[PDB]
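**Student:** So that we are looking at the same thing, I have put the structure below in structure tokens.
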Amino acid sequence: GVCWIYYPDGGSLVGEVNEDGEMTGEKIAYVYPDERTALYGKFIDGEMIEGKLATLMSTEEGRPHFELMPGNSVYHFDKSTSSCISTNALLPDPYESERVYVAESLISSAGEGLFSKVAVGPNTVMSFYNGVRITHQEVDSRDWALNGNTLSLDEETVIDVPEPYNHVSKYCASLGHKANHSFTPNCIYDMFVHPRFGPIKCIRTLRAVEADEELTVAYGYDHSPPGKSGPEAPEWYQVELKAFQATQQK
Amino acid sequence: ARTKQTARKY
């Protein structure tokens, strides 16, 4: 009865289905896109109730074989709320934990940045961009001082990492919001279906990246609103845009 | 829109 469900991002859900073809049982797993790191345990209809850190070792005629890793950290479906970004804000993501770290940015005055822990190839998921879900209207109606971490998820939803959670001392369940901007980025924001965070975005490399290299992404603000007037972006970004284009000739 | 990867208008 083993059924494998691969998401477009490369992650998967795997396990014996119920008499009704649902992903419900005590030996179900979510497997990250590395096809190695897994969250193994209790799921109900594809939803993670208690997944323990595991390693997918081999598969035999469709059936996977996991080794349960040491430690006692459990994970569960824990979608953010308006009163709660996460039930366990200081419980890091284990896949992300292996691939990235936060340190001072190499970009001048840019604050903290996100760095690779390891050498990876192109097309590699590195970090997750979880946050509270809000509307584009609320975001457009407020000061930029509040919109440093807003990321458009879909047409209807914006993911945000509001104060205090933009600090690792308060939130480290995901680290996507720590990656700084570049017009020549080594990463892109891409869709991701996460078993703990739900549908969010991730940071995926565009090219090979070495260990201790800073991860950057194109923030992609609108450079030419219908509006009459020029890019709707924070001032620091407008300055960098001017400087970058001076290396291009406009 | 005041966010990243904001949707374009056509």
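Here Swiss-Prot sets the residue numbers for chain A, with the shown residues being 117-366 in order.
The header says X-ray crystallography, 1.8 Å.
Quick reminder: no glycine exception, Cβ is built from N, Cα and C everywhere.
What Swiss-Prot shows for this protein is this:
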- A:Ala226, A:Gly227, A:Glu228, A:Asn296, A:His297, A:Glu356: S-adenosyl-L-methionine binding site (BINDING)
- A:214-336: domain 'SET' (DOMAIN)
- A:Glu220 to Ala: Increases near-attack conformations (MUTAGEN)
- A:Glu228 to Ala: Increases near-attack conformations (MUTAGEN)
- A:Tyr245 to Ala: Significantly reduces the monomethyltransferase activity but increases the dimethyltransferase activity (MUTAGEN)
- A:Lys294 to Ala: Significantly reduces the catalytic activity (MUTAGEN)
- A:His297 to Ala or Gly: Abolishes methyltransferase activity (MUTAGEN)
- A:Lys317 to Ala: Induces a reduction in methyltransferase activity toward TAF10 but an increased methyltransferase activity for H3 and p53/TP53 (MUTAGEN)
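A description of the local structural setting of each listed feature is requested, covering burial, neighbours and distances.
**Tutor:** Cβ environment of A:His297 (mutagenesis position): A:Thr332, A:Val333, A:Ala334, A:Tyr335, A:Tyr353, A:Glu356 lie under 8 Å away, each six or more residues apart in the same chain.
Mapped onto three states, the DSSP output places A:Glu220 (mutagenesis position) in strand.
Using a 10 Å Cβ-Cβ cutoff, A:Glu228 (mutagenesis position) registers 16 neighbours.
Sequence-distant contacts of A:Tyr245 (mutagenesis position), defined as residues of its own chain at least six apart whose C-beta falls under 8 angstroms from its C-beta, comprise A:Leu267, A:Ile275, A:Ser290, A:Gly292, A:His293, A:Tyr305, A:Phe308, A:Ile316, A:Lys317, A:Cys318, A:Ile319.
DSSP classifies A:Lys294 (mutagenesis position) as helix under the three-state reduction.
A 10 Å cutoff on Cβ-Cβ distances gives A:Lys317 (mutagenesis position) a total of 25 other Cβ atoms nearby, all chains included.
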**Student:** Counting by DSSP secondary structure, give me helix, strand and coil numbers for the domain 'SET' (A:214-336).
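**Tutor:** Breakdown, helix to coil: 13 helix, 47 strand, 63 coil.
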**Student:** With H, G and I counted as helix, E and B as strand and the rest as coil, say where DSSP puts A:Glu356 (S-adenosyl-L-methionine binding site).
**Tutor:** helix
**Student:** Between the recorded positions A:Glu220, A:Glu356, where is the Cβ count within 10 Å the lowest?
**Tutor:** A:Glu220
**Student:** Nearest of the binding-site residues to A:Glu220 (mutagenesis position) by CA-CA distance, picking from A:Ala226, A:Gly227, A:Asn296?
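**Tutor:** Nearest by Cα distance to A:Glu220 (mutagenesis position): A:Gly227.
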